[PDB]
Amino acid sequence: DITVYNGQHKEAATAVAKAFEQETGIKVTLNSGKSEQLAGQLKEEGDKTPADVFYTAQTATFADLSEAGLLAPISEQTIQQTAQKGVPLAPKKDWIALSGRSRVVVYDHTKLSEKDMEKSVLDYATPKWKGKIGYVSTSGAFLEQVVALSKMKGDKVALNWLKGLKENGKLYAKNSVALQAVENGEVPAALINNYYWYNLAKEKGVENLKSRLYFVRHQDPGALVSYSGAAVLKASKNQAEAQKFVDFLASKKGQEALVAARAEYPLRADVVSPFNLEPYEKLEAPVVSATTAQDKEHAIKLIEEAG
Ligand SMILES: [Fe+3]
């Protein structure tokens, strides 16, 4: 049996954990929490951690753990299973990316068309979109979007984008609420994450929704994908079962279990989502460095300056 520190959504974790128990017979105990908090705990615990595996919603939390010498190497065959072009790779082959979540523009297709959409996420924060664009400034993915803009286009562009949304956007408390506002005719478009919409579409049927998705693609900052993954702790005294779990997560069966539970993009090339997501390759996600805690602190500062 293994202990898994779980930073991912409990339905994702529970699903893969139950599918693992059926394929192998090995029990999984989850210890859930925020990815950043669990990473801190793993570092404090060090060589006396009870964790066998860290299953995290954000691969960025691995960087610090890897540099602290706290992660075990993973099989090269296992890493290769999800190593599509664009997918973040551990320089020391000591963690693996497993699935992705995408930024997207949702729009009311009875009021706007794909031809009305913009080639960059930058362009939505302009007077053309007053007040026709929803955004969610408190959302974690929104913060990640700001960090990506700062890294890819520089700080002045990121701040200008935020100031543009202040001037031209409609603020919503949550992504779910922004999606409702679009469906309800309150705002014709919004910046959200993909999974909210794909879940609604699976549940209601796409034909019964006013809204559709527009993906900016071509490695625009607004094509940002955030990655979930896993690592084995070097301190684990159950390496064999911990590695078996991570191997399972990268396997066809492990990926099928994940995509049935959550509308995330599988990173295997041979797995299709029952939510009817596009292949990961078609997203044309940018390549960006891991978000550090320092990156997030800085993005919050920019959100503050913008009002
Ligand atoms: Fe959310």
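The residue numbers of chain A are those assigned by Swiss-Prot, with the residues present covering 24-330 sequentially.
Cβ coordinates come from backbone N, Cα and C, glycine included.
Annotated features, as they stand in Swiss-Prot:
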- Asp24 to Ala: In strain: PAK12085 and SB33 (VARIANT)
- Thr37 to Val: In strain: PAK12085 and SB33 (VARIANT)
- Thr37 to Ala: In strain: TN106 (VARIANT)
- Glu59 to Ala: In strain: TN106 (VARIANT)
- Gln103 to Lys: In strain: TN106 (VARIANT)
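Structure coloured by features recorded in Swiss-Prot.
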residue: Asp24; record: variant position; DSSP (3 states): coil
residue: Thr37; record: variant position; DSSP (3 states): helix
residue: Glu59; record: variant position; DSSP (3 states): helix
residue: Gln103; record: variant position; DSSP (3 states): helix
Alpha-carbon spacing, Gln103 (variant position) to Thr37 (variant position), which is rounded to whole Å: 25
Greatest C-beta neighbour count within 10 angstroms, which of the variant positions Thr37, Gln103: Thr37
CB within-chain contacts under 8 A for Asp24 (variant position), separation at least 6: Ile49, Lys50, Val51, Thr52, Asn261, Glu264
Number of Cβ atoms other than its own within 10 Å, given for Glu59 (variant position): 17
Rounded Cα separation (Å) that holds between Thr37 (variant position) and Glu59 (variant position): 20
